[PDB]
Amino acid sequence: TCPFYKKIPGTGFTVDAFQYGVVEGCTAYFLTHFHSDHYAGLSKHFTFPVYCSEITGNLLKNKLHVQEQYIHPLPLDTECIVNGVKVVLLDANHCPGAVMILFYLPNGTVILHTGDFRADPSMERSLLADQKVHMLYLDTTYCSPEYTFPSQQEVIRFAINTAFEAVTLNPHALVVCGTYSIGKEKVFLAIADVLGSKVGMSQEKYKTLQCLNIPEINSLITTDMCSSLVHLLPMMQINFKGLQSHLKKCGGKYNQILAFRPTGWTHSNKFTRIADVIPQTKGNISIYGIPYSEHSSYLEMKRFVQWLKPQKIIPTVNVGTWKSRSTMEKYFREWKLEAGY
Ligand code: NI
């Protein structure tokens, strides 16, 4: 049954609540972003209103074949009325088309649902700064101080440099980049741009990336694998067997693979700097796991909340164990006491 943390009080609304069937008393279903754990449930047979970003609307229509009469895309940064309630959608700094939702209840309560996000100081100058927020439904994915990671920019620099050096040393080396959902597109686009290649990929993937409004996209991606020296594969294939296989398929065009796995966090982060990252190598194949995160670090989360000063915090990730809940409530209380709200 739909859990409490996916329900918005004083409304007919739910958030990311498509896998419970008809939810008693839900008049509109909000979808923060196109990741499977959040859209699980949607298909062509859905006949309730769905509210979401334009990009999320492109993917619903094209990938899951939702009928257009049921997709209600909204512009970001704009006050809109849905079943008599004022709402705004804000950039969540997550994957393309990912949003946070502000709800302005009739009674004067204000609710912010972050959906999934990576907190940034740039958010401190959106429409959030203009009024008080009473309740916050918080993406707590990395709510613990062991979770530190580098900026997205330093990680991309590491990857551009690594790849440019490899292929310049050996122009017969192929670069591979794993994917299994939208997001983290900058990894493979920035590598391809420094190497003066297009990124080649399967048709289903090319379809997906065409839904995202990325500027100059036709210039950067292709389904012609042959003309490309940066290839995207499913994450599951990013291993020595999967990569020997793919190298066989390229017909003596290449003699070396350099491959990249964007992971969220890996415990090498507590000890190791981004400068210091090394690959796993077998023969003529090397695999780099790089810490490219689209969720908040513990410090970026703490700073956001301390800035926002919510009256109540409702965690939406890691809720399923008592030891996790308890740990999180401790940190919420720490942050409050430290900042004085
Ligand atoms: Ni997500």
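Since chain A takes its numbers from Swiss-Prot, the residues it shows come out as 700-1040.
Yeah, the Cβs are placed from backbone N, Cα and C, and that goes for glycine too.
According to Swiss-Prot, the features are:
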type	residues	note
MUTAGEN	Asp838 to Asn	Impaired nuclear focus formation, reduced interaction with PIAS and increased sensitivity to cisplatin
MUTAGEN	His994 to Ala	Impaired nuclear focus formation, reduced interaction with PIAS and increased sensitivity to cisplatin
For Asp838 (mutagenesis position): DSSP state (helix, strand, coil): coil
Surrounding CB atoms that lie within 10 Å of the CB of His994 (mutagenesis position), all protein chains: 22
